[PDB]
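Visitor: Supplied in structure tokens, the structure appears directly below.
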12 protein chains.
Amino acid sequence: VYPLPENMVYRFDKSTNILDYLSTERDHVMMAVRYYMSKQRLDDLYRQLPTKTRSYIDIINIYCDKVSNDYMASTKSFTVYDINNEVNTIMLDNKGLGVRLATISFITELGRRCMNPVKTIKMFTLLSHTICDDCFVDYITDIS
Amino acid sequence: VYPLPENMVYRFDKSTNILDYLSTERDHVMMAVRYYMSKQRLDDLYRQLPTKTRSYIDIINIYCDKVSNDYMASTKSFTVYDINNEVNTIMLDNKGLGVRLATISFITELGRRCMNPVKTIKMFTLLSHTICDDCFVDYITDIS
Amino acid sequence: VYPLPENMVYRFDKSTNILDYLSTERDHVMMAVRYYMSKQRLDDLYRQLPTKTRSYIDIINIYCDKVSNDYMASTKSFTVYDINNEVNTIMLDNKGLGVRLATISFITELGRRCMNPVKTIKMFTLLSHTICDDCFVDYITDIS
Amino acid sequence: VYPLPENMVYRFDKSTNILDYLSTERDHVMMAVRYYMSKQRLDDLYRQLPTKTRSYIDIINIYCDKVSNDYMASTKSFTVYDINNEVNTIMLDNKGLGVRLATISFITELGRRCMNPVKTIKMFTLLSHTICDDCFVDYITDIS
Amino acid sequence: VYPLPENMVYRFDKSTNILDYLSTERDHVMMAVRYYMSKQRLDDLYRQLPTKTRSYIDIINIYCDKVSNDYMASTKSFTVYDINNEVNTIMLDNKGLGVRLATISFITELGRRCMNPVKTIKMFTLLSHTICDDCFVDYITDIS
Amino acid sequence: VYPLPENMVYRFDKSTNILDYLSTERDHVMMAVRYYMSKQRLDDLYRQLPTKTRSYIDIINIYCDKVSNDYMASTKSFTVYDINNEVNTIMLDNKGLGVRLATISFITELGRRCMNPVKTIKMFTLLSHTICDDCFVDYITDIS
Amino acid sequence: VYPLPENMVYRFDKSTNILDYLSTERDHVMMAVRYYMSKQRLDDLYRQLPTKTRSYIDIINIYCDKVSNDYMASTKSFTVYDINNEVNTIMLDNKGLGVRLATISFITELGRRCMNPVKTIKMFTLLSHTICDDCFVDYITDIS
Amino acid sequence: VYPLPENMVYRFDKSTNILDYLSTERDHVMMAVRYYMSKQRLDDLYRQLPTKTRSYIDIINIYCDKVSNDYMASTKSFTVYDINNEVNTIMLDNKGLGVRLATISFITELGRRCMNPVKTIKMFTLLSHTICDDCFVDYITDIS
Amino acid sequence: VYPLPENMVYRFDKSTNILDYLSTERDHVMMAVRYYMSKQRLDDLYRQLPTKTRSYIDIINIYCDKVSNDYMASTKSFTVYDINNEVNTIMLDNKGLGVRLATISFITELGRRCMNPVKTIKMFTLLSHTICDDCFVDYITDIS
Amino acid sequence: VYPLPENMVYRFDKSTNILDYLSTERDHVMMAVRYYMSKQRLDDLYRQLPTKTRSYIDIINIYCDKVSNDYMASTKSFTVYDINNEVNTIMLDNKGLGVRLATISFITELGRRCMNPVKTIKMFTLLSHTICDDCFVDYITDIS
Amino acid sequence: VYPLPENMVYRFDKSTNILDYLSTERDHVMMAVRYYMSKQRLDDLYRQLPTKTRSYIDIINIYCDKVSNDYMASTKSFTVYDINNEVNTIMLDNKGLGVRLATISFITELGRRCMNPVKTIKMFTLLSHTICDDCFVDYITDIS
Amino acid sequence: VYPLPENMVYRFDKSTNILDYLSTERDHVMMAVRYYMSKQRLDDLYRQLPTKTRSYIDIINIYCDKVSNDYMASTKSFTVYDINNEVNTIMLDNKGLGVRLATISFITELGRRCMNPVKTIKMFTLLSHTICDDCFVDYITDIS
């Protein structure tokens, strides 16, 4: 509230939201276990990727990291399904590279805000299919 | 086969198994998209964890990393369920810290070998519940 | 003015405001002396803090740094007093961690904008009392 | 479009605009050649600058980098000329350091958005004359 | 006492003196809050200083750091006032650079030993006026 | 002259030639402004280049940097035009990669020696067209 | 022998085997000369390789380094010839990438154990022909 | 040819000579395989050398690296044999350390220029015998 | 037990064995005190060793570290005495360097497993006499 | 003696005292063996310590390192026993944290001066019991 | 002699010339003592220089280092005197900055080649007077 | 004088003594020239020293640096001669290593305090002869 910028308190509430999921010691320990497992798995996955896939990851980092540096998801009842379909529709109409990269950043931010890991990775899996249309694949292979 | 150590060819076949999942350019690009999203999400998650949870992650790293440095999952029809229940049974009988840490490393390795992300993170989620019994939580809070 | 974003010139005026305080060579040298003294004192203070206090500082850095990276004070007649009391009132009503961390960042920014060192550190001293209610202390000890 | 923030797609379109200039392999190679030449020239130029000029560059970095971290050009028919004259007019009226530094950052951003190198460096050359009035030179020599 | 060097126990008592100020959890948290605020403010201040002031800070570091590497303040009732006046008197008689730099180091050490932040920064503010006589300013501008 | 190697004095005269362009404080400040702008623009350009173009830049660095480590332009009336045409003629006769890379290094050195930025970047622009014949593009795409 | 693991003494005997080749001061100096020459040559070779070849080297490092981290040659009368032919036969039957990478690691280990440099590099030369069948080349170009 | 320094085009032709050996994809892959093997072998060799041999390598680096920083081999029909014998003759007459170190650098450069690995390492092997006369061994043991 | 590799649980039990020695807070603090003292003493010891001894330590590191990277002690009633005598007997028969280095690594591992510091350093002291026979000393001085 | 500060020669005699223990090559080699073993054991011990014990070690480092940076043992017949008992007596009377930390630093320095490893670690073991009274444990758990 | 570049053997003879001054162990030890003393003195001198002098040193480094990277003294009877006077004469006629910087590099190289330390530093002392004419001082203060 | 430690003002006077030698701009520039020359010469000298001499320098650093970290010369009429002879006399009586190392540190400190470079290096030259008696050479060769 006021003297404080209202946008500011909301941002801080949002940044401390994980704490509502860490109510007991058991919750903390389970989070630690899952993080260890997930982080080891991701580090290992990258270690098995050949340079073709690594260069595609580099391209995504180049554009998504640039924009991000230059400039309902934490709910219990979260509808990735309609967001997916809305995305699919935007992609059939707009054939630019930009909107595809924008979708990647948008979904990534929903993933940051989502406190359910199974839901998060289902979202990533579905939306990566939707984002990788023939148009996106053609851009990525062209500029790599 | 022979002059080569048979264990060696099997290890190399295993390490190149992801390539059977990367058959088309689209498969490569989707993998790149999912990796970007997953890695951003994990980096962001850690950034929101308070020092209590970070110290619990440190403990797991200390023991699991030590052992790992000192010393059916890639299939289509993978049964985490029975592995879980076998683990649950070992934990009711053996109350040592070691077997709990061993389970973490074991499941982490199954996660490395699993080429299906939704299945992998369901496994982590279920098994982290099973591993974090009152006994494990008590150890972790005691030594942190 | 215009072709330039008006927000931009104001931001640049604000960032060069210290220069009005550095009018003579003597002003520059006194600033250098005070900075040396203050910076040595702060480095020394941290060096005498035990790990309990350091972990509490880490928690503040984790959340305040996250928000800050994700997203009248320079006047002669500055009223910390009413700002304090407004803060105190917000804290009696809102018991969230977020608003407490938001207050820390807000007051820190007023401190950045304040060109009077005695006034600045009186502000910090008063407001740190106000921010550290039983609610904030309970959060910080809980998650550390 | 919508579920996506409209500002976001526009930002991503803007960040991928160079790709319209890299349509053929020849375009990529020529860009690589020009970048090598330009970057070698700039590195070499700095290497021949004495400490007086380097300290003036440091001052610009200190204030422009601070603001930038705290917070029609890509067209074919780009009018630096009127922008220059508008700037010249603002500088005759406003004698603050801030507006001069703001002009530097503003023109630098137009340079980032400009996909024509000859036009870009003509812009820099003209506008550096306009920005470096006696007022700006006096500030810069005073605080260096 | 004895087998131990008496100077040694006194030095260790002195180095652990902050702990008498950190008696409760609230005291620890308030210290953490004030340190965060003060350290952010000081880092920000330096970031707004032009190269002239930075070179003056460098000079102080060069001589005070050299001597320090080559080789009543923590009380409740601390008299900066008489120390100031004693300093002022030494400076009217001794016109050397050395005694001015010695005063800086001396007052800095009193600041280290002072467990009251408002008193500390009042001391720095007053004594920086006293140390920066025309003689000191002349030395500093001459050798910079 | 003599006891000194004549080549040596000439090299030192050449390395200090920028100083004739930095006669006034205004000249120093304008140079600082232009350098800031040019360097920001170049850093930004690289940040928007995809991995295809970056690998082409790497190839140029690999060969031009190797040779350079293993082993009239500063005038007012400089004729890039005839140098261009001489280059064009050498390239129609000699189809080797080496002579193309040699041209890049040669023109880069003329750029180093040129104290006029508009002339320099016109030179780079023209000569990059001339160097990037079908032969050069074919080499670069082949070995990348 | 026993209390010691027999595998351990054998491993240590193997690791100190070079010392039988360094019997005189002359042997040490000749080894130093040959190492300098060989290491300079290899560093220089890499420096002349374009990014295409470097990415192929990266692929080999990615898979061979992964397996190696996860998990008769020192004789006078060493038969690379039959080992080659055995390898050739395994490759005609097994078309997997894994067995090709396994051969690389296997031959590399024979090279480590071989104390004759001319024999070692003849082995590498022959076996690199044998390993690089159309199948291996197709894998490597596909995933790069 | 001319406007270009003739020495320069020749140097660039020389630096790109490996490309004539990398005509097919198979040639690139075989080069990558051989480089991996050779580089692993050399890294492993150094790892088994005791400090005596390492200090002898350091001596060669100290003098050969100093000179190199201060300041027919790529043919099909290359005669190391006569070069060896010419070297042997120079060493019988000149007993200085310098000429021995000069031979090392000279042969190392022939090795850089030689595009045949078996021939290169035969050269190194033969010439290291020739260079390591009693005179060279005496120097190296004396100054180590 | 089973689904888990039995070797794995045993390894994890072994790696967490210190925790049985850290049952109370006092045990933790005493361990911290002893570690500080022991680590300071060892760092200080190395700092007083001349380059002769440091090169001998380097030799041990070179061979023991190589093997270790390439590839009853925690009991209350531990018999170093018989292990010593068994070692002494192996050394009278086997005059190789390898078995001496193997003994060093073997005893070092017993030291890692031993949770009694006085017993551990008695072991090291005795066994270092036994390992350093005239044969070992001759090897070490020869190759240093 | 004189022109030299007598304290200085004594300090240098003290710093070279280990050399009287390194009279033969065998003595050097045994020292190298014992250092390797002791240092490996200590590095390994730390690697098995959980974060609780590590934070207690951090506290000791924070205060003992601060004082040490701010500001009969090498004999054959050394009496730790009476020093222990003197310490025990000081601790029963003085309940400050400082004197406990002073004892740690004092005993650590005796350990530095002691050239007998078995005696040194017996000293550490005994004195760590004596220093870790209920008072010290209470301080350390309170501030961690 | 020939197959070897004659310039090369001469360069290597020159680079190993110090060895004629290190004929005995005593010569080596005295060199080590003098180097320690000289290097400590020079490091200490720089540590007492204020930023004015440091910026003048930076200017010399900028130009002398640039030229050196871009591109009778070791005798017993060395005449600095005539070289000085020749330099003095060149400076009265040539008023450019370049020739002054060239003299610095020239004399520095004579210093490198001079194996007598007293003679070397007399040379530096005399020639620094000669080089620092009013013309050089004016350049250096102007561009700093 | 008093409130200030008298030792402190004297230390600061001593640390700023060079400034009396830097009275004019010419003095600053000459100092910069001499420092550049001396520092280049010393860096170059070390680069030509073989590992034997470097290990002797390491030994001096090990002991002199240890003591220095653990714990009339600036006059116009300075008598190195009598100090030398006093040293010579102490060395004939005291045959310890310590007193020789103490002399090195003592003379090094006189060198730090001496503001005349020719006198300083004459001192180093003379005293290095005096310190390097047969006794010192024997120690240094023994422990290297």
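Heads up, chain H uses Swiss-Prot numbers, so what you see runs 34-104, 114-186.
Backbone N, Cα and C define each Cβ position, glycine as well.
Dumping what Swiss-Prot says about this protein:
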MUTAGEN   H:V100 to F  No effect on the binding to host BCL2L11
MUTAGEN   H:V100 to A  Complete loss of binding to host BCL2L11
MUTAGEN   H:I125 to A  Increased binding to host BCL2L11
MUTAGEN   H:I125 to A  Complete loss of binding to host BCL2L11
MUTAGEN   H:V129 to L  No effect on the binding to host BCL2L11
MUTAGEN   H:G140 to F  Complete loss of binding to host BCL2L11
MUTAGEN   H:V141 to F  Increased binding to host BCL2L11
MUTAGEN   H:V141 to L  No effect on the binding to host BCL2L11
MUTAGEN   H:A144 to F  Increased binding to host BCL2L11
Visitor: For the missing segment of 9 residues, report the Cα-Cα distance in Å between the flanking residues H:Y104 and H:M114.
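Guide: Cα-Cα distance across the unmodelled segment: 22 Å.
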Visitor: How far is it from H:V129 (mutagenesis position) to H:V141 (mutagenesis position), counting Cα to Cα, in Å?
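Guide: So the Cα of H:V141 (mutagenesis position) lies 9 Å away from that of H:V129 (mutagenesis position).
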Visitor: These are the mutagenesis positions: H:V141, H:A144. Which one scores highest on other Cβ atoms within 10 Å?
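Guide: Buried the deepest by this measure is H:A144.
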Visitor: Using C-alpha atoms only, work out the spacing between H:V141 (mutagenesis position) and H:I125 (mutagenesis position) and round it to an integer in Å.
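Guide: About 14 Å separate the Cα atoms of these two residues.
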Visitor: Tell me the Cα distance separating H:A144 (mutagenesis position) from H:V100 (mutagenesis position), rounded to the nearest angstrom.
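Guide: H:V100 (mutagenesis position) and H:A144 (mutagenesis position) have their Cα atoms 9 Å apart.
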Visitor: Where's the emptiest Cβ shell within 10 Å among the mutagenesis positions H:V100, H:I125, H:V129?
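Guide: Among the mutagenesis positions H:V100, H:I125, H:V129, the sparsest Cβ neighbourhood within 10 Å belongs to H:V100.
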Visitor: Between H:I125 (mutagenesis position) and H:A144 (mutagenesis position), how far is it from one CA atom to the other, in Å?
Guide: 14
Visitor: Counting across all protein chains present, how many other Cβ atoms fall within 10 Å of the Cβ of H:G140 (mutagenesis position)?
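Guide: Counting Cβ neighbours of H:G140 (mutagenesis position) within 10 Å gives 22.
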Visitor: Taking DSSP three-state, what's H:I125 (mutagenesis position) in: helix, strand or coil?
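Guide: Where H:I125 (mutagenesis position) sits, the three-state DSSP reduction gives helix.
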